[PDB]
Amino acid sequence: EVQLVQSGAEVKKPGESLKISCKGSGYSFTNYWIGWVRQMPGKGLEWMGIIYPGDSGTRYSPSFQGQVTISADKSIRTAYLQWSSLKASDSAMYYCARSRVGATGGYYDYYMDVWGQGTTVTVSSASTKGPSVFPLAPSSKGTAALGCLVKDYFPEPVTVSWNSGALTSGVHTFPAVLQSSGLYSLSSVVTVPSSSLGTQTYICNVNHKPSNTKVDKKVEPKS
Amino acid sequence: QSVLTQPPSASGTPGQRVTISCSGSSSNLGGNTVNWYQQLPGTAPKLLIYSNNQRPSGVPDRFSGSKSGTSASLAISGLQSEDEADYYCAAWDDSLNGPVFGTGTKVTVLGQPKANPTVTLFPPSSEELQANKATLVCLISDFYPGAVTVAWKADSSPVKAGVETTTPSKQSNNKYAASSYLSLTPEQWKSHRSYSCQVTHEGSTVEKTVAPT
Amino acid sequence: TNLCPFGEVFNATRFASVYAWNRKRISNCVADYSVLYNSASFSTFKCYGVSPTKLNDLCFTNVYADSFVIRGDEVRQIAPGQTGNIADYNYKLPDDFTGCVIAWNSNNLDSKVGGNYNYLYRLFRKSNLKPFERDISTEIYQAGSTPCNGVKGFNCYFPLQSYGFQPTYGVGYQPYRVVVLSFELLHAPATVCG
Ligand SMILES: *[C@@H]1O[C@H](CO)[C@@H](O[C@@H]2O[C@H](CO)[C@@H](O)[C@H](O)[C@H]2NC(C)=O)[C@H](O)[C@H]1NC(C)=O
Ligand SMILES: [Cl-]
C-alpha cells in the first residue's frame, strides 16, 4: 500500500541546522504533491508547504516562507524539510502527507490522504540543573492539602515521595510545566485529614537523577 | 477571514450522535470543498472525510460530512469509544493560497459521569520569597472530560504575563489533572490584597483566592 | 393543440449556473408571447431578427430555450456582438442570432444571507467560446509560465468563481434568471406558432 516513512526523533540545540526526511513507497512519487504539517505540543495542525517531486516546484505557507526549505530527491522517493538555524520555538511534531487534488461539482478539492508517522523535533539550550524545593504549607482556614514545589530543573524527570515512601494514600504528583526559560517545574501534593496537621510530620523526598540531586523538605503549617 | 472556526470540545455517551461545526468564509469554503481529519491521541492524523462528504476506505458510515455555503459540519452517529479523538476540518483558502486547518475539536466518549475539578491554590512560600521570587501554584484535578481553561486575577483584575499552564493529563481513575503557575516578583505579590485562580469546566467555574499574610 | 411547456423552463425551481447553462428543445406546441412581453416581471425582453409584439403572428420550426443565472450587470453581455467574462467564457450568442433574451431579478430566490455559493461562472479560458459552445472543465488555468500540477498559486487559478449572491448586494450584483429563446427556421413544417 501507499506509505510514507519519516526519519527518527531529533534532539538539537538552538543555532544548529536540521534536515528531516520522508520516503514514499507504493505509488508514483513524481505524480503527487507531498507536504509538511507542524503540530506544537498540545496544539493544532499548521500547514507548512508542499513540493511536487516531478519538477521540484514548491508552494509555501506565508507563515513559513523563508523560514524553512522543502526539497525532494525523486531518485530515492524522498522529500525533505530543512532549517538552517533552529530555534527552541521549532520544537514540535512534524508530519509529511501526500496531497490529492481535483474538483467536484465546480468546487476545488485538496486533501491529504496518506500521512507519515511523524518526526519529533526537540530544540533546547537548557543545561542540566537540579531543582529548588519549597514547601507548600497547609492553609490555616475536614481535610487539607499540603505539598512541595519542585522548581527550575532540567531535564526530566524528578521523583517525589513522601516520608520515604511510607505515605502513599492521597499523594498526587502533577505532571511538570515546561517554562519558556527551558526549565521544568512540578508540584506534589498529599491530602490528609486536617486533624493530623499538628501530630504528623510530612517530608517530601525529591530526587533529580541527572543532577545527582536528593532533597528532603519538611512541610509545616505557616507561622 | 481565513480561519476555520471549530468548537473547542464536544462529548456524548456511547451510541449518541455528536455534531461538530466548521465555520469559514468566501475565501475558503465559498469556492473550495471541506475535509476532515481524525487524530487519536498519540497518533498521526488520518483523512476522515474528503470533498465535503466522501469517506476513504476504512472510515465507517457512522461519520458523515455536510457543507452549506461557508459552513460545514461533521456528524458522528453511534459514538464508539475509539471515536474519542481530535477532529480538524480543513480547506483550501484563496487569500493565503494554501490549505488551512480548522482550530480543532476534542471529542470525548463519556465513559463515566461528568466530574468537576478540585482546585487547590497555594501562595508563595516564605522560603521562595526570601530568595527574591514568588510563585502561585494552582493545582486542578479530578475533572472529566479532560478540558479546562484557567484565568488568573490580581485582586479583581485579569493577569496574563507570567502564566504557565500544563495541558490536561489523564490520571489513574481516568479523570484528568492540570496545573497552572503564576510567576511574580515579591513586590507584586505584596502590593495586591489577593490573587485568584479561576478554573472553568463545561460552563462551571471554581475560584480560589490567596492573600499575602 | 398542446400548449408550449414554457412553465418547466421559466418556472423551474432551480436554474443552472451560466457555465453549465441548460438547453431545452421546444417544438410541437403553440403558445403566446404577448402575455410574456406584456408581463411586468421581465426586466429585460430583447429580440433580434424578430419583433416581440408580433411574435403571435409568426411560426417557426424549432425553439431552443437556454436558461441560467448571472449577475445583473452582465445581462447586457447576453446579446450578439458582446465581449466580457460571460460572453467570452460562459455563454456566447452568434452575430446572426434570431431570438429573444429575457431576464428578471431573482434576488428573492437565489440570494441567501451569508451568500448563495451554488451559482458559478468561468473567469479564465485559453480562448473565447464559439456560439453556443459549453465548457464545464475544471483544470487549473495556467496563466503564467509555471506549471500548476493541479494546485493553485503562482499565476495558477481555479477557473470557476462563485457569485456568492447576498441580498444586500446592489442590483448590478444581484442574481438574474435568464431565458434565451432561439427561433430556428429550417426546411421543416413550422410547428411552433404564437
Ligand atoms: C409561472 O408561474 C407563475 C405563477 O404560478 C405564473 O404567473 C401567473 O400567471 C397568471 C396568468 O398566466 C396570472 O393571472 C397570475 O397573476 C400569475 N402569477 C404570478 C405570481 O405572477 C406564470 O404564468 C408561469 N409562467 C409560465 C411560463 O408557466
Ligand atoms: Cl491527485
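We number chain C the same way Swiss-Prot does; the residues here are 333-526, in that order.
The header says X-ray crystallography, 1.9 Å.
Placement of Cβ uses the backbone N, Cα and C atoms for every residue, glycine included.
In this structure, C:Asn343 (mutagenesis position) belongs to neither helix nor strand by DSSP; it is coil. All protein chains shown were included, and the count of other CB atoms within 10 Å of the CB of C:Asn343 (mutagenesis position) stands at 7. In Swiss-Prot, a mutagenesis experiment is listed as C:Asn343 to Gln, annotated with the note Reduced viral infectivity.
Take the CB of C:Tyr453 (mutagenesis position) and look out to 10 A: across all protein chains shown you find 24 other CB atoms. Mutagenesis annotation in Swiss-Prot: C:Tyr453 to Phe, described as Decreased HLA binding to NF9 epitope. Increased binding affinity to human ACE2; the structure shown retains the original residue.
In this view, C:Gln493 (mutagenesis position) is surrounded by 18 other Cβ atoms within 10 Å of its Cβ, with every protein chain counted. In the three-state DSSP scheme, C:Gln493 (mutagenesis position) is classed as strand. What Swiss-Prot notes for the published mutagenesis of C:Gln493 to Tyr is this: Reduced host ACE2-binding affinity in vitro.
For the published mutagenesis C:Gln493 to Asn, Swiss-Prot gives the following note: Reduced host ACE2-binding affinity in vitro.
Among the natural variants in Swiss-Prot, C:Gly339 to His has the note: In strain: Omicron/BA.2.75, Omicron/XBB.1.5, Omicron/EG.5.1. The residue drawn here is the original one.
Take the CB of C:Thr376 (variant position) and look out to 10 A: across all protein chains shown you find 18 other CB atoms. Quoted from Swiss-Prot for the published natural variant C:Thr376 to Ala: In strain: Omicron/BA.2, Omicron/BA.2.12.1, Omicron/BA.4, Omicron/BA.5, Omicron/BQ.1.1, Omicron/XBB.1.5, Omicron/EG.5.1.
For the natural variant C:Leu452 to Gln, the note given by Swiss-Prot reads: In strain: Omicron/BA.2.12.1. Less than 8 angstroms from the CB of C:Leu452 (variant position) sit C:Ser349, C:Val350, C:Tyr351, C:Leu492, C:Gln493, C:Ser494, C:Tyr495, each of them six or more residues away in the same chain.
The 10 Å shell around the Cβ of C:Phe456 (variant position) contains 17 further Cβ atoms across the protein chains shown. Among the natural variants in Swiss-Prot, C:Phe456 to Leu has the note: In strain: Omicron/EG.5.1. The residue drawn here is the original one.
DSSP assigns C:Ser477 (variant position) to coil in the three-state reduction, outside any helix or strand. Variant annotation in Swiss-Prot: C:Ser477 to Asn, described as In strain: 20A.EU2, Iota/B.1.526, Omicron/BA.1, Omicron/BA.2, Omicron/BA.2.12.1, Omicron/BA.2.75, Omicron/BA.4, Omicron/BA.5, Omicron/BQ.1.1, Omicron/XBB.1.5, Omicron/EG.5.1; the structure shown retains the original residue.
Cβ neighbour count for C:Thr478 (variant position): 13 (other Cβ atoms within 10 Å of its Cβ, all protein chains included). Quoted from Swiss-Prot for the published natural variant C:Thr478 to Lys: In strain: Delta/B.1.617.2, Omicron/BA.1, Omicron/BA.2, Omicron/BA.2.12.1, Omicron/BA.2.75, Omicron/BA.4, Omicron/BA.5, Omicron/BQ.1.1, Omicron/XBB.1.5, Omicron/EG.5.1.
Cβ-based neighbour count (10 Å, all protein chains) for C:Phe486 (variant position) stands at 16. In Swiss-Prot, a published natural variant is listed as C:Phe486 to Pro, annotated In strain: Omicron/XBB.1.5, Omicron/EG.5.1.
Taking a C-beta cut-off of under 8 angstroms and a sequence separation of 6 or more, C:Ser477 (variant position) has the following same-chain neighbours: C:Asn487. Just so you know, the Cβ of C:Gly339 (variant position) picks up 10 other Cβ atoms within 10 Å once every protein chain is counted. Taking a Cβ cut-off of under 6 Å from any atom of ligand 1, the recorded positions C:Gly339, C:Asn343, C:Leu452, C:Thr478 reduce to C:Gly339, C:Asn343. Here C:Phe486 (variant position) is compared against the recorded positions C:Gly339, C:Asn343, C:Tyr453, C:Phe456, C:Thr478, and the shortest C-alpha distance is to C:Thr478. Taking the C-alpha atom of C:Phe456 (variant position) as reference, the shortest distance to any of the recorded positions C:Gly339, C:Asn343, C:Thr376, C:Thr478 belongs to C:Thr478. C:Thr376 (variant position) sits 18 Å from C:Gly339 (variant position), taking the CA atoms of both as reference points.
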